[PDB]
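Student: Pasting a structure below so you can have a look.
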Amino acid sequence: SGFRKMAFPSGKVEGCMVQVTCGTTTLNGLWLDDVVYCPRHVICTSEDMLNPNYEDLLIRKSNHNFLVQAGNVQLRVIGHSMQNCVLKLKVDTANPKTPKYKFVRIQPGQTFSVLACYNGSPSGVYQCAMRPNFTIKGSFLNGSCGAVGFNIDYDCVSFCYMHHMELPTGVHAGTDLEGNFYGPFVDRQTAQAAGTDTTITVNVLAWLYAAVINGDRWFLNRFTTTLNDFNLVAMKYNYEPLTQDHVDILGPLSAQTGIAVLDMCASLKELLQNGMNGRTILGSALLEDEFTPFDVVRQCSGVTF
Amino acid sequence: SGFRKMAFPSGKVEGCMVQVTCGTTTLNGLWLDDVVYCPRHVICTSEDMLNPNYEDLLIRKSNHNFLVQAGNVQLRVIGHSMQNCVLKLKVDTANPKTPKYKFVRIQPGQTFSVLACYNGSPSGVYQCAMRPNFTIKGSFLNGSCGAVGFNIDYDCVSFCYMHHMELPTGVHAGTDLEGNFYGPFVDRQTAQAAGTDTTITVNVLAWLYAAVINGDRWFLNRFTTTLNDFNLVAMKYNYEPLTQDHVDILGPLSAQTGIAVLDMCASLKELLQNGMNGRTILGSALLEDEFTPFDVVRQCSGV
Ligand SMILES: *[C@@](O)(CO)[C@H](C[C@H]1CCNC1=O)NC(=O)[C@@H](CC(C)C)NC(=O)c1cc2c(OC)cccc2[nH]1
Ligand SMILES: *[C@@](O)(CO)[C@H](C[C@H]1CCNC1=O)NC(=O)[C@H](CC(C)C)NC(=O)c1cc2c(OC)cccc2[nH]1
């Protein structure tokens, strides 16, 4: 037993980190088959990043302007193109460590592992949740751009995040592997602010199911609710509304505990309206919202890859 | 910026994880060169684990009694010895993925990465600290025995932990890679208690510095304290004493923030005496003690 934030084993992604350099600008890229993916702003000088015209800056660059390195080994760039905010560089070598992979665009509330990475060298791995305001509460220093976030299902690596930006508030913002930002952010050297954040309701419920699985069920009440009623109430507390997908992915935990989703919602609603009354759940006075239902399953029942 | 519980990348260790089965008992082993290390209770039956006379059980075993699977390949055991609670199985094949490694014994309050692992397949990675009562607060389910903890310095993996046990309180116990338990625990099937768990003071102070580096300052105050008077109050709260070394290891964090160590101690003393009201620090409602000063430096230098 025990309940912790847990990243996926990172070896399959470590074998795909490389360093990409233009001029003196360096960052991380993701080497899959014979293509390297990285943030397009690598083509910018410091002064270019203030107000960049990426189409114009790229028109002046050739394959031979791009330094791609696995460790100290150079991979010759033989083609380049821009997709949204990500640069794609065809290299002359197929990465022999390429895992089975997909590119996915995750939803707010979903979690992923971030492989922290500097100059193409992995440095750490940790778990993150996409906040409803499309930031992540990460740990990123200078040179971290291009670091990726991923999930592993079976033996397939699902890439969902590539790092670009730190906001003034100290949270982080980035794109999917197709170069589309999560949230209303742009890759300019400017101070940008995220929408007001909210609590990830589906994850709080997951966490309550986790508590119940562990015999901690004082908070189960006698009421139920409609989904619409619950959503209208939850927004009054800065909680995200539930989708039908959210109800669906709570199913297994609902079946395992025998507690219908809408019953657990009525239980959570009472907690919001009346507070914890000095009690804890799983040892915490805070309701935790960065464990998805899959995370609860991974840690309460055990899953391998 | 930002501060997060972070484990080392696990690839170098994943390549060493294998599965070891004896009879009806299966757990994880660590494959380095031509040796696979695993917990020795893999040789016990249900009846045996109650009170195993391990040397007796071990001698009655043959090489072929041990099934070692590395992925889709089975490894041929050509020998077997025992070092304390760790069984050493010789195999006819060197692990080609063997990294540069050493076996170290970690000290209380130090952190390491755990590669959670089932049936020789890794399931996740997270960071832990060796607590002063020599338990760790982990996440370990059935078939997790043999999972290892480690640190990576440059390209050398320092193995420091192999998992054996979950105490009735839900915390976890294990050995170094020479088979010596951390703490007063024994690999028999009995309910075992640990000594009273104290709080790792130098780590709580480091985490408070991290909170300051990241914009959280509500807990600071104008007061200072002497080392001794801080230790008087801390021990009253079951916090480990702070040593002059500890003060010294915190120097870099004091420099960066401009808050003297004994000033941070005055803040911590007030937090202990007053609690946190309804406030949080780095998103936590509890004083965190599983981040070392180096964990904090490596994540907040330059911020
Ligand atoms: C290993 O996987 C066994 O090979 C496992 C560790 C996990 C089980 C679930 N959580 C874990 O961390 N260890 C054990 O199952 C054994 C270890 C001994 C050395 C054989 N048991 C315990 O850790 C255990 C026994 C026991 C008990 O026995 C009567 C009473 C209370 C608590 C308790 N823990
Ligand atoms: C990448 O490593 C750069 O390639 C870097 C991320 C790092 C920096 C430290 N923390 C991180 O997460 N990204 C940036 O520096 C981007 C670069 C492009 C223009 C997208 N910019 C920012 O992160 C950025 C600019 C800011 C600004 O404008 C002056 C004001 C306030 C915050 C801010 N952040």
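The numbers used for chain A are those of Swiss-Prot, and the residues that appear cover 3264-3568, in sequence.
Including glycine, each Cβ sits where the backbone N, Cα and C put it.
Relevant sequence annotations retrieved from Swiss-Prot are reproduced here:
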{"type": "ACT_SITE", "residues": "A:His3304", "note": "active site, for 3CL-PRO activity"}
{"type": "ACT_SITE", "residues": "A:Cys3408", "note": "active site, nucleophile"}
{"type": "VARIANT", "residues": "A:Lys3353 to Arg", "note": "In strain: Beta/B.1.351"}
{"type": "VARIANT", "residues": "A:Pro3395 to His", "note": "In strain: Omicron/BA.1, Omicron/BA.2, Omicron/BA.2.12.1, Omicron/BA.2.75, Omicron/BA.4, Omicron/BA.5, Omicron/BQ.1.1, Omicron/XBB.1.5, Omicron/EG.5.1"}
{"type": "VARIANT", "residues": "A:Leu3468 to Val", "note": "In strain: Zeta/P.2"}
Student: Measuring CB to CB from the residue listed as 'active site, for 3CL-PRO activity', give everything in the same chain under 8 Å that is also at least six residues away in sequence.
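Tutor: Once residues fewer than 6 apart are set aside, the residue listed as 'active site, for 3CL-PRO activity' is near A:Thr3288, A:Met3312, A:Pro3315, A:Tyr3317, A:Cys3348, A:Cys3408, A:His3427, A:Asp3450.
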Student: Consider only the variant positions A:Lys3353, A:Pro3395, A:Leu3468: which of them have a Cβ under 6 Å from an atom of ligand 2? Write none if no residue does.
Tutor: none
Student: To the nearest Å, how far is the Cα of A:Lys3353 (variant position) from the Cα of A:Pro3395 (variant position)?
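Tutor: A:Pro3395 (variant position) has its Cα 34 Å from the Cα of A:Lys3353 (variant position).
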Student: Could you state the whole-number distance in Å separating the C-alpha atoms of A:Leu3468 (variant position) and A:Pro3395 (variant position)?
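Tutor: Checking the Cα atoms of A:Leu3468 (variant position) and A:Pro3395 (variant position) gives a distance of 16 Å.
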Student: If you run the three-state DSSP split on the residue listed as 'active site, for 3CL-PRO activity', which class comes out?
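Tutor: Where the residue listed as 'active site, for 3CL-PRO activity' sits, the three-state DSSP reduction gives helix.
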Student: Who sits close to A:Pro3395 (variant position): which same-chain residues at least 6 apart have their Cβ under 8 Å from its Cβ?
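Tutor: The list for A:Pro3395 (variant position) reads A:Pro3371, A:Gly3372, A:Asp3460, A:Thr3461, A:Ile3463, A:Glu3503, given in order along the sequence.
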Student: For A:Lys3353 (variant position), what is the secondary structure by DSSP, using just helix, strand and coil?
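Tutor: It is in a strand.
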